[PDB]
Protein chains: 4
Amino acid sequence: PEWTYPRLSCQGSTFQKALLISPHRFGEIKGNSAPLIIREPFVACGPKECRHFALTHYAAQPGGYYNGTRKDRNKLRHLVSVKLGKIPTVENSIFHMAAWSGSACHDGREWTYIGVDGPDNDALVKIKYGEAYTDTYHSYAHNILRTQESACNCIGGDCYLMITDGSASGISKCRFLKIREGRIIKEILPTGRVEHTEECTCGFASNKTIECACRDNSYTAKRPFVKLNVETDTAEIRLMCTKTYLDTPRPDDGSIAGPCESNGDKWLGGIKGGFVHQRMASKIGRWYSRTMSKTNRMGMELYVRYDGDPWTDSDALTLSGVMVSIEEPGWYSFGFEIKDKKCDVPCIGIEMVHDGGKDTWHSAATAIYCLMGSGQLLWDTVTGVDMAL
Amino acid sequence: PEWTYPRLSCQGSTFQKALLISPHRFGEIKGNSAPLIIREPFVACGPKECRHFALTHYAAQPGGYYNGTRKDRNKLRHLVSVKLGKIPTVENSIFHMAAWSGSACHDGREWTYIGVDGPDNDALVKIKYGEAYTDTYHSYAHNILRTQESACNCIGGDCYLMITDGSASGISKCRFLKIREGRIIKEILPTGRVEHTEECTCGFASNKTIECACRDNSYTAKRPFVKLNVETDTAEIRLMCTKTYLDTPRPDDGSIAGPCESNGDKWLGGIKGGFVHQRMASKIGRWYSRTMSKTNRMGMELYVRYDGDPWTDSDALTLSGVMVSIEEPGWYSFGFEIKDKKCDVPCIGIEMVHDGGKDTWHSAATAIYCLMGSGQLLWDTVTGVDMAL
Amino acid sequence: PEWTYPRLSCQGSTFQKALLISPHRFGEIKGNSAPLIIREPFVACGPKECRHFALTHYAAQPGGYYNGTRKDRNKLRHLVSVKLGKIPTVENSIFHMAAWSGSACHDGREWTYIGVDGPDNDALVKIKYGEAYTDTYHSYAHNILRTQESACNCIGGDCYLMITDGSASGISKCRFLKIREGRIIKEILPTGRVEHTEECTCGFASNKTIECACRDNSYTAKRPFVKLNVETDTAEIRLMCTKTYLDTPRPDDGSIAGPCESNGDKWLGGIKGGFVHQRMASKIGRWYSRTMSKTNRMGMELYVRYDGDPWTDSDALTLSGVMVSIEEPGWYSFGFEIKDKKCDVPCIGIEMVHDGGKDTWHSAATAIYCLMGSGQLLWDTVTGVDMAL
Amino acid sequence: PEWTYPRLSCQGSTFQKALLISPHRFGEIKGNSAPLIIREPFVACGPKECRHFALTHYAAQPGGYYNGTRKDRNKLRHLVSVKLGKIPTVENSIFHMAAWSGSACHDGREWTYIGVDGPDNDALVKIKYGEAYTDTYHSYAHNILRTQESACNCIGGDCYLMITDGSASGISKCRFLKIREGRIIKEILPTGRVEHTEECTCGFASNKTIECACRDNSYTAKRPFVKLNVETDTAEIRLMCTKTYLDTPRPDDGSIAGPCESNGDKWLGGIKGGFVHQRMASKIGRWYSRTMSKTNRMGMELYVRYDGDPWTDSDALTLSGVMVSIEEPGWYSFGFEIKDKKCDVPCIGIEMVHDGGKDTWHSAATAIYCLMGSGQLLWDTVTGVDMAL
Ligand SMILES: CCC(CC)Nc1cc(C(=O)O)ccc1N1C(=O)CC[C@@]1(CN)CO
Ligand SMILES: CCC(CC)Nc1cc(C(=O)O)ccc1N1C(=O)CC[C@@]1(CN)CO
Ligand SMILES: CCC(CC)Nc1cc(C(=O)O)ccc1N1C(=O)CC[C@@]1(CN)CO
Ligand SMILES: CCC(CC)Nc1cc(C(=O)O)ccc1N1C(=O)CC[C@@]1(CN)CO
């Protein structure tokens, strides 16, 4: 097998409803199924198959282990996966490794799986290449070492993964692991606005740069934007200048005064946001997704912007459609690309969490929208699940 | 892999009971299975495997989501599939895409999947090639854009699919998409009797023509018959002249006065009908299926006719056997062909719907009859399912 | 792929307990499984995989369709299969075709499946080659056309299958279909003692002959023995002369007076019996299995005999071991051969039916014994299933 | 395919938590799953896939066959397996053969499966190569012939397996079968301290020697250590001299007086212990695991020792970490190696038995730790299962 490289996107000018994976439409006390309790789903694709990954609490619905399924880190959590299209049940899934934070990507020949686990003050990034545990990385800030919760990106056998370490309420300077065949051959230290960068959604803007729309949990509702050079292996970060803030919670659009680099009010918190590229010979399409509600993880909107510099462009992004309405859950979103015969199809996935509190199960559905054809985005996604059943 | 082309049918002069897929013989409240609630099943075959496709309501039996499973369009519906022979349960199936109307065919190298979804007045045909969403088509009449609910037909890498748009009670002029590797390379506008044509069952009459027995829902109990030229890429439609009307409901045979083109009384309504070819060097066998009851979807009969012109032949078709008796359900029927080592085996499938009203689940069984050996058709198919369990 | 031919057996001088497939150890009302209700199991092997075939009543345990699962012929029955080693549940199995009598064999390139179905007075043998229905054969005596319920045997692409037609209480002259790539290229009419021959268990005695130990249901407790010539394509039948009668019920051993050809008392009834060959350069080992109880299908014994002529040898067979004790069920038995790297391993399977009457489910377990190593047969098989659960 | 040979271990200096397979986190009376009741799990890897083997009591949870699932030998037990990562449910697993003691290994081309079964005083080792039963071996001491309960080791197509026969409370002289393509081509009689050696965990110390840390059930808390020469095909056994006794129960470390060969008090009993190698060009790392509690199978500790002679080195092993705390079960442990692209990854598995007495089910979880990266062992494994559900 030969190495994967980003190619031109397939042509299209709009995203449409592609696929909904609602595992819990089969979790009734009356039904006879075993969908796993999961969270932080993401899709990664190899040249031949796409895979629906997720972090399971090692429990099913119906079941008797709902207690604690709303908390994120523990000794039971595992990175699991199914072929995209398959329902993630107890028997359908493959357990890759113990992890309460993960990532995965296909280098063209084999699958690389990233799972972080261990004690908060000394967590560990573990790397698996296919069936073999090949390497690990240690906590540097000693405050919950974590990773992307979305696909890593490989080019010519070299895969780049964002990791971060630090306080959720303070400073978390991220790093980038350059992995090759399962072993870390390099650690990239980004430059610029480094005070807080987590849950980066990365993709190839070209064969020279990898860009990530990330999450700042302590200082702003603006998403830190990473420009990583795959030739010089150097990264530099700074805020997306756009009026259309993509974090949640956030203030009114255009609400933040000052130059591009202004944080504005902290707006304590954030969320992982969808972001994927549309590469054309002439232009670059940057697709973003963000919650409909400014304060809550309800709904999901699609935005596009062709060309410009995310760092210096104060202009608003263009609304491209409602993927999820305000009455449906809109939690984490990510980007991924399906590999078609000659070109790449960009897609955005939306984690639709079923929240009913700490005193009941807590799992998620995954909605998929991909670039296809033209015109306007036509329909939205509902999970269809009734938590009382 | 090299492209698929229609070949001569394998020899035989009769159809026999081949296979019954009754998923709900395992849906008892007492059992431990999860058969999906489906409707509009159809079978399509590649050079190596056949597949049982269907439109699921994203629900199982036993389960708690039976409400609404009798209606056809919604945001939960999906085109799913299993290898033919497998029971379509929650774990066995693969979810291809969101669709409340579909179609699928194998071009010799890859699977093409068609799923239509979106709002009634602006629905959308979406095309998937293997794992990639490759193209889409828009509503032209702005009244529920829909498709076949049966296999599309490929020849040399070119696949033809019938789509229609319009009122069920009025005019619905159908169109034909010429698809290649997932992208629409052409849109064919048929000539002739174009006022209403839906749910076309198409097949190859030869390497030059594709014929479809279709459904007219507003004006007649006679089935519109399409003759599509694969070399000039032009279609022309007009009513089957035969005395033996194949739609449901319909009047007594021979009941309609006038020339071949007479509609007769509207007989509001219709049904998708089975139709498949038997190609011989010398002759063409055209196999049709139609409900036993004239007014209700109960029972299913097999009919044959060798040669002639469906458009100008007023003669009765020859009764070839009772596949389903009047006491068993006989809903949609379709044609498909299994690819044997040197020749093609024509088959007719019958959707056997379990109807018990809107206040209980609504799913279907699929009976298969294929050309094999000679003599007369020997036995019928019962679903064996008791809806009370 | 190149054609299969019988090779020399692997060396050994004894059979040992190999594998037990007890699907109903998982059918408790308390459990969460769906083992299929089956009967008439048999194993057939290709060059690479063996398969556990059976005739399902299209029902599971626990379930609500036990009524009628004790009767043998109906419109719901199907020939199904799983990889040998897999439990035959609703999801594990593949439904091949509708059949209330079957057979199957691998010709070295593809699977051939035989299923007989239709009305008793006009049943039909249907042949499937891989995915394609390729041919059929008709009732000649017009009294339940049936077949082997065990593997057919292929040599150089030619597969021989025994079929029989007629009364169970009278005459049933069997025939032999020579099948090639799914189509009957010849019908062999046996010579000799032809009055009653059913459920023949056949195997290769060499590359020239196929021998079957069969069942006479009307006239004797002696098993009709078939010697079929694969070069001249002619068969001839006559009773096994041995003192050790292998049918059930039967009288005391040596009980029947007269020459080899004497029927003795009718002993109305019979059973399919295990029979497999052990080919050595110098000698031929013939392995037989028969119930421990003379009148009931309880227990199973193993017998061997090297060389001689089954037709003229009045000598007793040698007891080789108790595979099943008198307190466990011992119903149908068959032979099959696993293909090892250079040689063939002969095995005998025993259908262990769970009978509790007509007012509860009726299914079976399958025990496997194969030639391996030397010494004496060491342990027996119990199903372990409690029918009350 | 070409034969497997041991290669250099991948680099690393520590073990980390890799994967937990807790099948019973899905066995609730409320859930809808069927995890098998198992014991004596072990992992073996081929060049491309690893497999989770185990000895099932042919029963599931929830189910109604818990009675007797705490005893080890019977006619229902079977050696089963799933791909490592898959949950061992009724449908996921493959039943290889009837065995109440087993072993398995991949020679580079095919799977070899060892299962011992039969009556205690005349048990039998049966060998299966892929699908074929190829050979068997007999009881020599006529007291429960048994084997490893962990992977056998192949080199150049030759696989070595330890078997033992004898009293658990007295003498059990072990033997070593040299197997090739399923048939025993040689029986090795070890020299030295031969009075009691069972459940040997073996691995390749190099291409010349296979070393096993084994179990002495009658005379000491010191583990018998086997040095087997693959070139001369001779074995020799004697006690590990180390202060750090690895059996359970055992006295305080350094507690046993006398020279390396002193037994000390019998400390009636024992346990299978984990042991795997870390081959470097220059040095050999020997990894051992042993229960945390001296008297009970609670907890599991990791120990290492580079170079030296296990037979003459009285020094303590180095504590390398707590894999399981004293409050969690720590039963059998074994070693295995995943084959990475160029090197081998050593791992230790821990069987975590769910014991609640004889009056409820008795099954196990399997925790995996593998060499990866450096630093110290970071986290422990909990099963997470509540036996009351
Ligand atoms: C901003 C990072 C915070 C705090 C550290 N982590 C976090 C937040 C959320 C959420 O719902 O916002 C879900 C999961 C996590 N996660 C954790 O708590 C550990 C890693 C993981 C992802 N960051 C995944 O479980
Ligand atoms: C004559 C077409 C009508 C009305 C538009 N559609 C329709 C009818 C029936 C039926 O039972 O007759 C089932 C499904 C549909 N379908 C729909 O309602 C949308 C497309 C689909 C097939 N035509 C499949 O769901
Ligand atoms: C001696 C043949 C008899 C009577 C015709 N058939 C028969 C007998 C038994 C039995 O338990 O003995 C089981 C199945 C059948 N079978 C049938 O009733 C139809 C074919 C099949 C096998 N002979 C399999 O279902
Ligand atoms: C020290 C060997 C003893 C006594 C013979 N056997 C034994 C002990 C234990 C245990 O929990 O210690 C489990 C299983 C067995 N086993 C048996 O009883 C038969 C073989 C097998 C492994 N030795 C596996 O079932």
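Chain B is numbered as in Swiss-Prot; the shown residues are, in order, 78-466.
Every residue gets a Cβ built from N, Cα and C, even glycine.
Some features that Swiss-Prot has for this protein:
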| type | residues | note |
| --- | --- | --- |
| BINDING | B:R116, B:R150, B:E275, B:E276, B:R292, B:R374 | substrate binding site |
| MUTAGEN | B:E117 to G | Reduced substrate binding |
| MUTAGEN | B:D149 to E | Almost complete loss of enzymatic activity |
| ACT_SITE | B:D149 | active site, proton donor/acceptor |
| MUTAGEN | B:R150 to K | Reduced substrate binding |
| MUTAGEN | B:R223 to K | Reduced substrate binding |
| BINDING | B:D293, B:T297, B:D324, B:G346 | Ca(2+) binding site |
| MUTAGEN | B:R374 to N | 94% loss of catalytic efficiency |
| MUTAGEN | B:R374 to K | 80% loss of catalytic efficiency |
| MUTAGEN | B:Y409 to F | Complete loss of enzymatic activity |
| ACT_SITE | B:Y409 | active site, nucleophile |
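Positions of Swiss-Prot features highlighted on the structure.
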residue : record                 : Cβ neighbours (10 Å)
B:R116  : substrate binding site : 21
B:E117  : mutagenesis position   : 25
B:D149  : mutagenesis position   : 15
B:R223  : mutagenesis position   : 26
B:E276  : substrate binding site : 25
B:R292  : substrate binding site : 25
B:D293  : Ca(2+) binding site    : 24
B:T297  : Ca(2+) binding site    : 24
B:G346  : Ca(2+) binding site    : 17
B:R374  : mutagenesis position   : 19
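Sequence-distant neighbours of B:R150 (mutagenesis position) (same chain, 6+ residues apart, CB-CB distance under 8 A): B:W177, B:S178, B:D197, B:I221. Taking the Cβ of B:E275 (substrate binding site) as centre and 10 Å as the limit, one finds 25 other Cβ atoms among all the protein chains shown.
Residues B:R116, B:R150, B:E275, B:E276, B:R292, B:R374, recorded as contacting substrate, have a largest CA-CA distance of 21 Å.
The Cβ neighbour count for B:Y409 (mutagenesis position), using a 10 Å radius over every protein chain in view, is 25. When the alpha carbons of B:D149 (mutagenesis position) and B:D324 (Ca(2+) binding site) are compared, the span between them is 20 angstrom. For B:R223 (mutagenesis position), none of the recorded positions have C-alpha atoms inside a 10 Å radius of its own C-alpha, out of B:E117, B:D293, B:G346, B:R374. Long-range neighbours of B:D324 (Ca(2+) binding site) (same chain, six or more residues apart, CB within less than 8 Å of its CB): B:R292, B:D293, B:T297, B:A298, B:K299, B:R300, B:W344, B:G346, B:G347, B:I348, B:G350, B:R367. Only B:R116, B:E117, B:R374, from the recorded positions B:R116, B:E117, B:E275, B:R374, place their Cα within 10 Å of the Cα belonging to B:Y409 (mutagenesis position). The DSSP secondary structure for B:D293 (Ca(2+) binding site) is coil.
Taking the C-alpha atom of B:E117 (mutagenesis position) as reference, the shortest distance to any of the recorded positions B:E275, B:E276, B:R374 belongs to B:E276. Taking B:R116, B:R150, B:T297, B:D324 as the candidate recorded positions, the subset whose CB lies under 6 angstroms from any atom of ligand 2 consists of B:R150. The distance from the Cα of B:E276 (substrate binding site) to the Cα of B:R374 (mutagenesis position) comes to 16 Å. B:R223 (mutagenesis position) carries a strand DSSP state (E or B). DSSP assigns B:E275 (substrate binding site) to a strand segment in the three-state reduction. The Ca(2+) site is defined by B:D293, B:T297, B:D324, B:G346, and by the 8 Å test on Cβ atoms against their centroid, the other residues of the chain that qualify are B:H273, B:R292, B:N294, B:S295, B:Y296, B:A298, B:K299, B:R300, B:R327, B:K343, B:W344, B:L345, B:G347. Here the Cα atom of B:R374 (mutagenesis position) is found 14 Å from that of B:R116 (substrate binding site).
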